[PDB]
Structures are given as C-alpha cells and as structure tokens.
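Everything below concerns the one structure shown next.
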Amino acid sequence: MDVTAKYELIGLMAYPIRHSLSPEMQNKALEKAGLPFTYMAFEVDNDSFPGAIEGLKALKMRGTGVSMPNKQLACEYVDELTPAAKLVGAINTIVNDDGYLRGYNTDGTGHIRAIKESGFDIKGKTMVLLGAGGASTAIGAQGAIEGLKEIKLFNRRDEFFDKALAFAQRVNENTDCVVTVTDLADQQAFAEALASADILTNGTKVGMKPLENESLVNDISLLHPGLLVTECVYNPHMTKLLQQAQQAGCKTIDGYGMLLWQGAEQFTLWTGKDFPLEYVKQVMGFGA
Amino acid sequence: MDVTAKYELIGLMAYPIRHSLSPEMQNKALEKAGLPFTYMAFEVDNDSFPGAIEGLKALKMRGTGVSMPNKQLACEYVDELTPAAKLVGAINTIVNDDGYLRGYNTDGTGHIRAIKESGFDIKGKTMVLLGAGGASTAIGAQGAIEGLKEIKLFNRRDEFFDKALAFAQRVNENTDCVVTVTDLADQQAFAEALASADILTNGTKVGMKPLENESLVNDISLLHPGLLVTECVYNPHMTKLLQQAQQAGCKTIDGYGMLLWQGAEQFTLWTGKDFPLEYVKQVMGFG
Ligand SMILES: NC(=O)c1ccc[n+]([C@@H]2O[C@H](COP(=O)([O-])OP(=O)(O)OC[C@H]3O[C@@H](n4cnc5c(N)ncnc54)[C@H](O)[C@@H]3O)[C@@H](O)[C@H]2O)c1
Ligand SMILES: NC(=O)c1ccc[n+]([C@@H]2O[C@H](COP(=O)([O-])OP(=O)(O)OC[C@H]3O[C@@H](n4cnc5c(N)ncnc54)[C@H](O)[C@@H]3O)[C@@H](O)[C@H]2O)c1
C-alpha cells in the first residue's frame with residue numbers, strides 16, 4: 001500500500017488489540033481494490049473512548065471498528081443505531097457519514113449473510129441458539145429481524161441467563177420472531193428443540209481453545225440430516241460440534257465463514273464496495 | 001507499506017491538505033527504514049483542531065505535523081514549547097510522549113540546517129529577511145537563536161507588517177540578534193541592506209504562482225557572487241530569485257532543501273531515527 005494525503009483513516013478501538021488481524025485483513029482488501037483508505041488499530045479503553053470518538057469526528061475518520069471493552073459503551077456515542085444493534089445493545093462497527101455517526105453490529109449481519117450465501121433461507125425457520133453473549137445476541141437479533149419464525153435460546157444458569165431473558169424480551173417486543181429461553185440443563189427440552197430446529201447455532205465459547213475437546217451436544221443422535229449447524233468458534237477451525245455435524249449429514253458453516261463475511265460487511269459499509277472475500281481468504285491463509 | 005495493528009499513527013492537521021506531499025515523503029522515509037508508523041493527513045481547521053488534539057491523545061498517536069491554519073493555535077494545545085517556538089509563536093510539529101505534547105517548529109531549524117549544510121556559518125552574520133509570515137518568522141527566530149548578528153526584515157504594508165513589528169520585539173528581547181522592520185516600499189533603504197548583507201532570505205509568496213515571474217529584487221546589480229540567497233518558495237522550483245541568483249553567481253538554497261531538512265527533523269523527532277534524506281530527495285524528484 002502507498003499512503004498519500006488522499007487516504008482517509010478507518011480505526012479499530014479496543015484494548016488490547018496490537019495483535020489483531022483485522023488491520024492486515026482490511027488493509028489487504030483495501031489495497032486490492034486500490035481504495036484510498038487505511039485501517040489502523042488504536043489502544044482505547046472506556047476511559048479514552050470518549051476522546052477517541054471526538055477524534056473520529058474532528059479528524060474526519062471514515063469510521064472505526066470497535067471491540068472489547070468498548071462494544072457496549074460505543075452505543076452511547078453514535079447518532080443512530082440499527083434495529084438489530086438496538087436489540088443487542090452493542091456494536092463493533094461505526095460509520096462516520098460526514099459527521100453523522102451510524103452504529104452497526106456486523107457479527108450479526110455477517111453470520112446471517114454467511115447463512116444466506118450458502119443458499120439457505122432463514123425466513124420462517126427455527127434456530128436453536130446456544131449462548132447469550134455478544135456473538136449469540138448479535139446472531140439472534142439479526143436472525144429475528146431477517147425472518148426467523150422462532151428462536152429457541154439455550155443458556156446455562158450463569159451470569160448470562162438474565163441477559164438471555166431480557167434479550168428474549170426486547171426481541172419479542174420489537175419483532176415478529178418469538179424467542180424463548182431454556183436452561184441448557186433441561187436436556188429433555190433440548191433434544192426436542194433440536195428435533196424441531198432448522199438451524200443449530202453455537203455462539204458459546206464451548207469448542208474454543210483450550211477447552212476444544214467439548215461440545216454442548218451430548219450425542220450425534222440429537223441432530224438430524226438436513227439440519228444446518230453453524231459454529232462461531234473459529235479456533236480450532238474444526239470444532240467438535242462441526243465434527244459431529246458431519247457425522248450426521250448436517251450441512252455446515254464454520255467460524256471463518258462468519259469472520260470473512262463479518263469483515264466484508266464492515267468493508268462495504270466504509271467503502272460502499274464489495275469485499276474481495278476469496279482473495280482475502282487466501283491471503284490471510286484461511287483456506288487451510 | 002503493509003500496515004498492521006502494530007503501526008502507530010502520525011498525522012498532519014491542516015486544511016486544505018489532501019494535496020500535500022508530506023504524507024508520501026514521510027511514508028517513503030518510514031517504509032525505507034521499515035518503521036512501524038504511518039503518516040496521514042487530516043482535514044482540520046481552527047474549529048476542529050481542539051477535537052483533533054483530543055483524538056491525538058485518546059488514540060495515542062505518536063504525534064502530528066501542523067500546517068495552515070493551525071500553526072499558531074497549535075501552541076495553545078501543547079504542554080511544552082521550544083525557545084524558538086515561543087519566539088516564532090507557531091509550531092508545525094507535535095510529539096506526544098505518553099500523554100504530554102511537545103511543540104517544535106522545524107521550519108526554522110530546517111532552513112538553518114540547509115544553510116549550515118552548504119558550508120555557511122550564520123553566526124554573527126547579517127540577513128535580509130523578506131516577509132513576516134510563517135516561514136520568515138520561523139527562519140528569523142531560529143536564525144537569531146543560532147547566533148545571527150542582526151536581522152533586517154522587509155515586509156510590505158499589509159497585516160503582516162504589524163506581525164513583523166511584534167516579532168522583532170520578541171527576538172530583540174530574548175536574543176542578542178537585532179531585528180529591524182523596514183517597509184518593503186522604501187526601495188532606498190533596501191539597497192542599504194541588500195548591499196552590506198551576507199544572506200538574503202525570501203519568505204514571501206512572491207516567486208510562487210500566480211506570482212512566478214516576479215521578484216522583490218529589481219536588478220541583479222544589488223546581488224553578487226558569494227552572496228547567500230535563500231528561497232522558501234519551492235513551488236516554482238526555479239523562482240525569479242534563483243534566475244537572478246544562478247545568473248549573478250550567488251550560491252543559493254532552494255525550497256527543496258529547506259523542505260527536506262524541516263521534514264528530516266520531524267522524522268527524527270517522531271521515530272528517533274535518521275532521515276534517509278538522499279533517498280527521499282531522489283524519490284520525491286526533489287533532485
Ligand atoms: N467467527 C467470528 O467472526 C466470531 C465473532 C465473535 C465471536 N466469535 C467467537 O464466539 C465465541 C463467543 O464470543 P462472545 O463474545 O459471544 O462471548 P461471551 O463471553 O460474551 O459469551 C460466552 C457465552 O457462552 C456461554 N458459555 C461459555 N462457556 C460455556 C460453557 N462451558 N457451557 C455453557 N455455556 C457456556 C455463556 O453462557 C455465554 O452466553 C467465542 O469463542 C468467540 O471467539 C467468533
Ligand atoms: N521550504 C518549505 O518547506 C516551505 C515552508 C513554508 C512555506 N514555504 C513557502 O513560503 C511562502 C510563504 O509561506 P508562509 O507560510 O510564510 O506565508 P504567509 O501567508 O504566512 O506569508 C506570506 C508573506 O508573503 C508576503 N507577501 C505576499 N504577497 C506579497 C507581495 N505581493 N509583495 C511583498 N510581500 C508579499 C506577506 O507580507 C507575508 O509576509 C509560500 O510560498 C510557501 O509555499 C516553503
């Protein structure tokens with residue numbers, strides 16, 4: 001890349017982040033399209049976040065990605081939030097449209113976009129959502145807003161159970177999608193849920209390093225063919241869940257899929273251009 | 001350049017700016033040394049400057065360059081200024097050291113460096129400074145600090161005249177150099193100086209488009225060989241001042257040399273490294 005006075009800046013505000021891959025990925029996509037943008041990472045926490053936004057505006061940055069621990073706080077500094085973001089209550093993308101700041105959660109749109117790109121239609125379907133954190137909430141919010149008939153959220157009795165309930169409330173009160181929350185301990189309600197589910201989505205940490213050798217699904221007999229299973233965990237690339245999904249004839253979507261489309265969604269929001277997904281997938285070494 | 005999450009930001013706050021060459025020049029130099037920094041220009045004016053400084057600190061930028069029209073205002077937003085910066089009253093460089101901002105004016109140090117680099121010792125010498133703008137003021141303050149004998153400043157009857165007056169006072173009260181503000185209209189008193197001068201420095205817009213074929217020097221007469229003629233205008237690389245210069249046999253220092261050294265200084269202030277000046281010169285075609 002050759003940066004000149006013409007280039008505008010796109011940030012990523014989080015902490016820690018100096019070891020983030022996003023900058024390399026977006027800058028590779030940007031250079032490929034020969035666009036006058038540069039994507040950079042800045043160490044920002046809740047204390048400096050306010051001033052960083054003030055910077056975003058004064059310096060006229062095109063926008064910035066947002067990650068831990070500013071995801072929720074960020075909602076307070078934009079001028080407008082999308083419906084899905086309002087349900088999630090957290091954003092990972094900000095777009096500065098000439099001083100007017102728009103907040104987005106591309107984790108939700110990217111996951112669903114990955115689904116649709118596979119030829120799958122979520123309209124009127126049923127999803128078994130594992131989790132209630134940022135990934136799950138974002139997936140579910142977007143999913144509801146895109147047509148899901150019902151979401152059967154399952155979450156253990158931890159610090160996320162109450163968030164689940166509220167999420168269920170917000171979604172039910174502002175969408176035509178019906179959301180229910182069930183304790184992941186009620187193994188009976190789970191099996192039946194999965195049997196009636198068109199999509200099984202894992203938004204939990206389960207399956208991710210170092211606790212890779214584990215899956216929230218007891219036995220492969222719980223899954224059925226035709227069923228679509230999506231994994232948020234992309235580390236390992238092949239979780240246990242995804243491994244079982246194959247041993248059941250289930251179609252699937254891995255973590256890299258959500259990652260690339262999540263990044264593609266931001267790319268388009270900032271440049272208005274399509275994402276060179278294939279190229280980026282290849283250059284970042286995700287194909288193997 | 002391959003920007004990653006490890007690169008730190010170095011900006012340029014000014015407006016207009018999207019057509020500046022500092023970015024490429026600084027980014028060519030940085031990539032040349034494989035340094036984890038990226039120089040970027042931001043369209044910022046007096047109104048956005050306060051917010052821009054908040055970003056500089058909050059985003060933890062390594063620093064930023066400052067140009068029109070934020071040079072003067074920038075002094076009010078730093079924690080510490082250099083003696084020259086205080087005399088000049090404006091800065092073009094800001095360095096952020098873990099939250100503390102230091103202001104510098106490399107225009108002066110840069111122009112003086114170019115002088116010294118040609119084998120000239122400004123100490124105890126007389127200079128005829130044309131203009132009182134950002135350039136002239138920077139060169140003068142720095143030149144004074146570095147031993148200049150006296151500064152005979154010449155500026156027309158515009159708003160800068162008063163600026164010249166105020167500038168003369170500041171220097172004459174904090175340096176051993178003696179400055180005098182003379183009306184560029186007194187064509188007579190201009191000879192009395194240009195005659196007994198060691199160096200003639202132009203920091204006015206004359207010489208630069210749309211004032212190309214113009215010069216504050218009526219006849220080659222007033223100028224002879226050996227005389228040092230420094231030109232700040234670099235737009236028309238060969239200003240009418242140079243024509244008369246490289247025709248009267250007076251060694252000169254074009255705006256390219258000043259530009260390169262003023263940039264070298266900022267580079268080093270930010271990265272702590274030596275500026276690949278020769279490399280940049282060639283790549284930027286300044287050669
Ligand atoms: N592919 C992508 O682009 C992408 C994007 C975002 C997050 N992720 C991944 O998704 C996962 C979730 O991230 P998050 O931000 O939503 O996390 P979070 O901490 O906000 O949520 C963790 C969730 O998982 C559940 N959970 C964790 N351990 C559990 C266990 N042992 N048993 C039952 N439930 C458990 C919790 O109840 C909670 O709802 C992470 O592995 C993350 O790396 C991937
Ligand atoms: N070498 C470098 O890196 C460098 C740095 C800064 C400025 N410059 C150049 O130097 C010039 C001056 O820049 P500045 O920032 O000092 O400008 P400024 O606006 O601050 O000052 C303009 C000066 O020129 C004088 N002037 C303008 N028209 C005049 C005229 N017709 N007759 C007599 N005097 C006249 C004014 O009195 C004033 O003192 C510009 O052309 C600029 O491109 C070069």
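Heads up, header says this was done by X-ray crystallography, 2.3 Å.
Note: Cβ is positioned from N, Cα and C throughout, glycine not excepted.
Here Swiss-Prot flags B:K71, B:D107 as substrate binding site. Following the DSSP three-state reduction, the secondary structure of B:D107 (mutagenesis position) is helix.
Cβ neighbours of B:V233 (NAD(+) binding site) (same chain, under 8 Å, six or more residues apart in sequence): B:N202, B:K205, B:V206, B:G207, B:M208, B:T239, B:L241, B:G255. Marked as NAD(+) binding site by Swiss-Prot: B:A132, B:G133, B:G134, B:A135, B:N155, B:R156, B:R157, B:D158, B:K205, B:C232, B:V233, B:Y234, B:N235, B:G255.
Its Cβ placed at the centre, B:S22 (mutagenesis position) has 22 other Cβ atoms within 10 Å. Quoting Swiss-Prot on the mutagenesis of B:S22 to A: Kinetically unchanged as compared with the wild-type.
Sequence-distant neighbours of B:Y39 (mutagenesis position) (same chain, 6+ apart, CB under 8 A from its CB) are B:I10, B:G11, B:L12, B:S22, B:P23, B:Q26, B:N27, B:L30, B:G65. For the mutagenesis of B:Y39 to F, Swiss-Prot gives this note: Kinetically unchanged as compared with the wild-type. The structure shown keeps the original residue.
Cβ neighbours within 10 Å of B:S67 (mutagenesis position), excluding its own Cβ and spanning all shown chains: 19. Where Swiss-Prot documents B:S67 to A as a mutagenesis experiment, the accompanying text is: Reduces activity towards quinate about 6-fold, but has a little effect on shikimate conversion.
Where Swiss-Prot documents B:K71 to G as a mutagenesis experiment, the accompanying text is: 10-fold greater reduction in catalytic efficiency is observed with quinate than with shikimate. Annotation note: B:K71 (mutagenesis position) sits in a coil segment as assigned by DSSP.
Quoted from Swiss-Prot, the note attached to the mutagenesis of B:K71 to A states: 3200-fold decrease in the affinity for quinate. 170-fold decrease in the affinity for shikimate. For B:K71 (mutagenesis position), applying a Cβ distance below 8 Å and a minimum sequence separation of six or more within one chain yields B:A90, B:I91, B:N92, B:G134.
Quoted from Swiss-Prot, the note attached to the mutagenesis of B:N92 to A states: Alters protein structure. Loss of activity for both substrates. B:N92 (mutagenesis position) carries neither a helix nor a strand DSSP state and counts as coil.
Under its mutagenesis entries, Swiss-Prot includes B:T106 to A with the note: 2000-fold decrease in the affinity for quinate. 70-fold decrease in the affinity for shikimate. 10-fold greater reduction in catalytic efficiency is observed with quinate than with shikimate. Within 10 Å of the C-beta atom of B:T106 (mutagenesis position) sit 27 other C-beta atoms, taking all shown protein chains into account.
The 10 Å shell around the Cβ of B:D107 (mutagenesis position) contains 30 further Cβ atoms across the protein chains shown. Looking at Swiss-Prot, the entry for mutagenesis of B:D107 to A says: Loss of activity towards quinate. 20000-fold decrease in the affinity for shikimate.
Annotation for B:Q262 (mutagenesis position): spatial neighbours B:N92, B:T106, B:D107, B:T109, B:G110, B:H111, criterion Cβ-Cβ under 8 Å with sequence separation of six or more. One entry in Swiss-Prot concerns the mutagenesis experiment B:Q262 to A. Its note says: 3-fold reduction in catalytic efficiency for both substrates.
Among B:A132, B:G133, B:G134, B:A135, B:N155, B:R156, B:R157, B:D158, B:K205, B:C232, B:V233, B:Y234, B:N235, B:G255, the residues given in the record as binding NAD(+), the maximal Cα to Cα distance rounds to 25 Å. Only B:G134, B:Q262, in sequence order, out of the recorded positions B:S67, B:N92, B:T106, B:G134, B:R157, B:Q262 have a CB under 6 Å from ligand 2. DSSP assigns B:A132 (NAD(+) binding site) to coil, not to a helix or a strand. For B:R157 (NAD(+) binding site), the Cβ neighbour count at a 10 Å cut-off comes to 9, with all displayed protein chains included. Fewest other C-beta atoms within 10 angstroms, among the binding-site residues B:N155, B:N235, are seen around B:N235.
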